[PDB]
Amino acid sequence: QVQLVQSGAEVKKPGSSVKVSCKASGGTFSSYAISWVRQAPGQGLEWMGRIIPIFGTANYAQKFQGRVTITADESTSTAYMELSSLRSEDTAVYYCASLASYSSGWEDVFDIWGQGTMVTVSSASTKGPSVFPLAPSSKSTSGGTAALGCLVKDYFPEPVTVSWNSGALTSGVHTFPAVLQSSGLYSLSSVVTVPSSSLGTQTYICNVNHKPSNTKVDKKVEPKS
Amino acid sequence: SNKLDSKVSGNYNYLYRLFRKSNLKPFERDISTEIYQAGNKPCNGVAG
Amino acid sequence: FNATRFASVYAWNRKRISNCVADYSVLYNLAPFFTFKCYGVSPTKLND
Amino acid sequence: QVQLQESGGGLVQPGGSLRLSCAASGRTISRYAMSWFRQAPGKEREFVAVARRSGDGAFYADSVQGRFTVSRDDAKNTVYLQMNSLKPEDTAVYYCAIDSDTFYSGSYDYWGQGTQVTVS
Amino acid sequence: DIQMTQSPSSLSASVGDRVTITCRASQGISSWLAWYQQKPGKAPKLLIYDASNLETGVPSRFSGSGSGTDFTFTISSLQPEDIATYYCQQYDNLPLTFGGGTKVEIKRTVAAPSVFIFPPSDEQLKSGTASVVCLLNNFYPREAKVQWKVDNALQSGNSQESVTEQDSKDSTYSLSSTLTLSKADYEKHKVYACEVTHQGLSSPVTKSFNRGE
């Protein structure tokens, strides 16, 4: 088997330089090759460079030549990429790929990635989310059912997990993608639906965990009549 | 195939074995990519 | 001939052939082939 | 407003085929997708078919997709819907409607007028 | 440099229907063109690397062909788990160029949205900011008008929207919008409302709440 292991979340100010890693394992390291790719929240793919660690040869895209460098060392069994002139547009998910397609008739296409590293470039600073619940009214019920939820605001940096703590209580839970404020802070929304026989009395509690610092935040939602 | 399979400064995908420890047997094939014994004994995946 | 799935001589492609006609007057002699040769016997003899 | 009305329909023998016609005037027909709707006697409304500018075929509902076809004429504001091998189930009142939103992907049910079609 | 395009940009068909797509490139070639199966934020799966060629492990469910500047890619069948975006890639030369994408999804009968609105709370207003959310749940089309009607008057240019992908379990889709205001502008008005109209709906729907209750 062949596998790739990537680092955790990394963030830096604009105009800086950053180091990233891609740990390779399994089989023989000398027979593998590594490539790097970037994936935004819906923009097209970008390919940074390519290296053959056994032989040390590398090449680049015109967009990233000069400003980016790759080094890989067998002894540490990981591949490295060097980045410079970071800017806000670099905020995306950064992936490392293995190009095994060079020695068996399969040519110049990857078939293995790691777990992917999310990256962000902003002037903000790390801090936890701000959460506030809402109070639906009984007159607002629809078809004998109602919904409750929470909004997550003012957290940085990502990734962020928004959910309800545990159990089947999560029935009818529904969440939507994140948005980024002009101040440099992320946001999220969540909702859960409840029938008449369980709304209010169930005492629903929304939860958030800012795993870059592993800070847990929770809040209660209460209807009214 | 140069008429249709060439690039201004490309065609890096075309590969051939430049060094080997010993000659291949008739109609034999080798797909190994181990470091060649360049003067010294083959180094195990390192520089040297 | 036309597969071209052998862009690198390293890790070259092989095939086995049996139970057919082997009409060399067409094979290796049409316009696309720039060069063609046989060793030890002429193509005219090999044709039959 | 976006006025629209039908023509044709009426009485036909079961198992036959007939054409339902719908037309408009005084306004541009291209900037909306043209759809169709159905109501069985005393029953709720139900979408039937719709046509678009690109001409990449059409879109239909489950009850009509495998039997019926729809078409439109952007240069004359005339749109048509085909009925094939009528059955007792399809005896109903049909509505001609505009997907009343300029160059829009979805649709909004602005039915202009309707007529009855029945099987003898 | 090499540039390419894909047409059409989106496909919709019912479960088990045939699907086909085509990709166009700048230069005429007969090999060295790939195809990919990609989903939002997920890893592509390789199906074709050279014109009409595939590896071990590629399912027989995919195929491709063509010559010159146009190559086609066909899928034998569609299922809800296949909601993804097909892509063409080309590597005749080093400046690898990637396709414009073609969405593939599932066709279904019209589903009426479940409509609800999301009035503010006190802790929200104490921060100086005010916002309200209007949600449409499990409706088929890509968008349905979510109109803010503060004081029974339409509003525009002051809301944010978020979107979900098609639900593979039942091929439905959801949408919502979020109004934003300051507490002063919030209290300048008295009645809040959101209106929803939809293809499968009988008539326009209005939901509202008031500052005095």
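Chain B is numbered as in Swiss-Prot; shown residues: 438-485, in order.
Recorded method is electron microscopy, 2.9 Å.
Backbone N, Cα and C define each Cβ position, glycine as well.
Under its mutagenesis annotations, Swiss-Prot gives B:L452 to R the following note: Increased resistance to neutralizing antibodies. Decreases HLA binding to NF9 epitope. Increased binding affinity to human ACE2. Secondary structure from DSSP puts B:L452 (mutagenesis position) in coil.
Under mutagenesis, Swiss-Prot gives B:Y453 to F with this note: Decreased HLA binding to NF9 epitope. Increased binding affinity to human ACE2. A 10 Å cutoff on Cβ-Cβ distances gives B:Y453 (mutagenesis position) a total of 8 other Cβ atoms nearby, all chains included.
Within 10 Å of the Cβ of B:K444 (variant position) there are 12 other Cβ atoms, across all protein chains. The note that Swiss-Prot attaches to the natural variant B:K444 to T is: In strain: Omicron/BQ.1.1.
Here Swiss-Prot notes a natural variant, B:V445 to P, with the remark: In strain: Omicron/XBB.1.5, Omicron/EG.5.1. Long-range Cβ contacts of B:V445 (variant position) within its own chain (separation 6+, distance under 8 Å) are none.
Cβ neighbours of B:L452 (mutagenesis position) (same chain, under 8 Å, six or more residues apart in sequence): none. In Swiss-Prot, a natural variant is listed as B:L452 to R, annotated with the note In strain: Delta/B.1.617.2, Epsilon/B.1.427/B.1.429, Kappa/B.1.617.1, Lambda/C.37, 19B/501Y, Omicron/BA.4, Omicron/BA.5, Omicron/BQ.1.1; Contributes to cellular immunity evasion and increases infectivity.
According to Swiss-Prot, the natural variant B:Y453 to F carries this note: In strain: B.1.1.298.
Annotation for B:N460 (variant position): no spatial neighbours, criterion Cβ-Cβ under 8 Å with sequence separation of six or more. Looking at Swiss-Prot, you'll find the natural variant B:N460 to K noted as follows: In strain: Omicron/BA.2.75, Omicron/BQ.1.1, Omicron/XBB.1.5, Omicron/EG.5.1.
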Rounded to the nearest Å - Cα separation of B:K444 (variant position) and B:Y453 (mutagenesis position): 18
Of all listed recorded positions, namely B:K444, B:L452, B:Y453, B:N460, those lying near chain E with CB under 8 A: B:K444
